[PDB]
Amino acid sequence: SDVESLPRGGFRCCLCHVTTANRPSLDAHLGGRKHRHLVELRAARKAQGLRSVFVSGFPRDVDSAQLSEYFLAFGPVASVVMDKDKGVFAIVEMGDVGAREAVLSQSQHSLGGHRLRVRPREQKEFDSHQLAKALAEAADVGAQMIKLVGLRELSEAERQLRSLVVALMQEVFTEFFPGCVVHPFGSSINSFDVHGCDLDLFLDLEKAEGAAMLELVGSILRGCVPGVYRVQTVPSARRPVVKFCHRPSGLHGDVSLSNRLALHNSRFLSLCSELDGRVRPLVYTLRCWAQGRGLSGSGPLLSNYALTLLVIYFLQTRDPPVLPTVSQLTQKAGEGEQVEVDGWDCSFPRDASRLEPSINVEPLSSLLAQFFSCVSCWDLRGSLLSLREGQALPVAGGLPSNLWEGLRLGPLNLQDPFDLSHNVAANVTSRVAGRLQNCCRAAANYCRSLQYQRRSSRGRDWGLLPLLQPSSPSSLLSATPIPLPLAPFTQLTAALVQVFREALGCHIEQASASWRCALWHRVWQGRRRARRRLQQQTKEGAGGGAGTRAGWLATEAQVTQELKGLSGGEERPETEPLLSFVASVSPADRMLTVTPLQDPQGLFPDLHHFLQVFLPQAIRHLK
RNA sequence: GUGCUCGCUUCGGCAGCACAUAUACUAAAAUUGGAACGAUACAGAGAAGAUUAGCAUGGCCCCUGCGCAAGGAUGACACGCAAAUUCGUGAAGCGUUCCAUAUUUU
Ligand SMILES: [Zn+2]
């Protein structure tokens, strides 16, 4: 009854959301642990719900204890839970059906001089376009990145909502703990926040006591904080955390216990962000790209903090240093900023008004291209990327292992600037590292394309748009050479240049003969309608003129000029070509290879099919 | 949220009363690396035992056609077809059973 069919004989489990490819696999799923566990959960939940009662209207600010002991006379209580948000209502779980029947049998209840609302409980079962439009009209790619920052950051209302949530959590925690504060970190304060980002909190006040404190935090969060659900603990890791959600505001996030290192990391990130102007748009763009291409997330992927540290390291290892090394920051931190946590020195200047500006001049487009290229080149497995020194330490030396005693090496090595034994890319497996390298190579060779270099006038998804939309390009390259009519190589190459220049209106530069060709209008389309107009006008004007060898090129040039004039409505300055390509001829077999260079609209296939019909006819009329 | 006030009101609201206050916060740990088993998809090779891989449409493909009627013209895109023959077995896809000095915030 929980199985819903699917095409190709598919089967799915509604509970587990797990598909099966055939009947035996479905039966195995139906008879194995995951499914039974879920049917036991649903059966127990439905039974408990049916043997349950709903209480409202009880006197304001009355604890569950007296209500439970009042209901004790009517039957054996099992669980009483009170509302978080306002405590208006409560649910009393009874350890039987008879007592639930007894309590629902009465038409009147009294407790503490207030008529109660005892009532049976119901049981129930378990920017795609606007972003593109906003980024499709900027002046250039740098403006696109700045606008991406503008429309991807946290809006002021969202900031207010997050601050209200933080204040609520602070209030409840101060109610429980004697003296404590909640320091928001991560995206909340490092100025690298996006819409719907994690709300990460630090609770400021050998392992059993830590586990007990984490369990206390989980119990307090589950039982007192209004609107939170899905509280779970990860007590066995480098930093035990408790995860939660928040139904009213829709937020989710993590709570850690004793990491001041996170606070210092966040302040360092803010200092880097306000130390130069390129870093914030660069990190936002790289995070959006990595999220789109499915290599940044949770688990076996680059955490976005690791991506932020990677782009910071890229900014550090340039010949003109865009950002200073953390060693330089530690040296330039004056007296009073010397602090250390867990035996590790975390010192850097507090205000950006003291450090000299970087002498780096190259804009954000060049920085993005250099990031792609340099990250694609690096020997990630054999090199440790040290942020404190801005240097690639040799991983095989053994020194980086015995120096820090806790460094877990791997396919990608990247040490956070303050913890000396916390390579932040230990999650990444080999497949994810290889995918990162390959996608970086793809982006690197895309950045050299003229589409990323010049904005589109007619609208062709220029700028970051291809790097944001997934649009995995699986298109084959030039595989079909065009056969040409047998002519002497010099005559054939001359006649091709005439046909491209005169009959098609291409700009042609000389690059086996080869030429770069560029087109601003769709000269392959419409030609049948243009020729019929020219033929009608000629038949109305002065019939005559026997067709010579020169008359064919002149007639195709006129058919091309008509197709320009029918689109002249455009007034945009024609600085970017609608389609550019190479034309290349082999000496022996006299075949023409044609390859795209810039095709912002995906129109190269239409041009190629047109040239396959047109060029072997043109070279027949030019013999 | 709704109704009432034989209360102020500026005429919206405010101040009290009445119903209602929703039907929880419920633990559905996850990820990675191993091993074994079941499947059966695998561009998987013969083929669909002379005879399939073709589709139907739309506007595009060129030529002819004054075309005004159109004809071949066959590649792209969208639209729904679906594919069994009879057959073996995977990789980072489906399912099941164990293992891990293995991982989880920033
Ligand atoms: Zn299931």
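Chain A is numbered as in Swiss-Prot, which gives 6-131, 145-223, 333-638, 763-874 for the residues shown.
Each Cβ is built from the backbone N, Cα and C atoms, and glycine gets one as well.
So that you can see what the record holds, here are the features copied from Swiss-Prot:
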type: BINDING; residues: A:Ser205, A:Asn392; note: ATP binding site
type: BINDING; residues: A:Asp216, A:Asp218; note: Mg(2+) binding site
type: BINDING; residues: A:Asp216, A:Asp218, A:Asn392, A:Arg414, A:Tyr432, A:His549; note: UTP binding site
type: DOMAIN; residues: A:491-549; note: domain 'PAP-associated'
type: MUTAGEN; residues: A:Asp216 to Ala; note: Abolishes adenylyltransferase activity; when associated with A-218
type: MUTAGEN; residues: A:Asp218 to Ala; note: Abolishes adenylyltransferase activity; when associated with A-216
type: MUTAGEN; residues: A:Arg779 to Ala; note: Reduced terminal uridylyltransferase activity; when associated with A-783
type: MUTAGEN; residues: A:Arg783 to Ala; note: Reduced terminal uridylyltransferase activity; when associated with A-779
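DSSP labels the residues of the domain 'PAP-associated' (A:491-549) in these numbers: 18 helix, 11 strand, 30 coil. For the pair A:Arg414 (UTP binding site) and A:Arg783 (mutagenesis position), the C-alpha distance works out to 54 angstrom. Measuring straight across the break, from A:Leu223 to A:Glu333 at the CA atoms, gives 17 Å, with 109 residues left unbuilt in between. Within the set of binding-site residues A:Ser205, A:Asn392, A:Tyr432, A:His549, the entry lying nearest in space to A:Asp218 (mutagenesis position) is A:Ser205 (CA atoms). Closest to A:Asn392 (ATP binding site) in space, going by CA atoms and restricting to the recorded positions A:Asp216, A:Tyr432, A:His549, A:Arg779, A:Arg783, is A:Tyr432. Other C-beta atoms found within 10 angstroms of the C-beta of A:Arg783 (mutagenesis position) number 11, with every protein chain shown included.
One thing to note is that 124 residues go unmodelled from A:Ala638 to A:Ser763, and the Cα atoms at each side are 11 Å apart. A:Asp216 (mutagenesis position) falls within neither a helix nor a strand when secondary structure is assigned with DSSP, and so counts as coil. Around the Cβ of A:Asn392 (ATP binding site), a 10 Å sphere holds 22 further Cβ atoms from the protein chains shown.
As a whole number, the greatest separation of Cα atoms within the UTP-binding residue list A:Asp216, A:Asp218, A:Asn392, A:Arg414, A:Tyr432, A:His549 is 21 Å. When the C-alpha distances from A:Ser205 (ATP binding site) to the recorded positions A:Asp216, A:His549, A:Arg779 are tabulated, the minimum falls on A:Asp216. For the segment bounded by A:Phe131 and A:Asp145, where 13 residues are absent from the model, the Cα separation is 29 Å. Within 10 Å of the Cβ of A:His549 (UTP binding site) there are 18 other Cβ atoms, across all protein chains. Distance noted between the C-alpha atoms of A:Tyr432 (UTP binding site) and A:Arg779 (mutagenesis position) is 58 Å.
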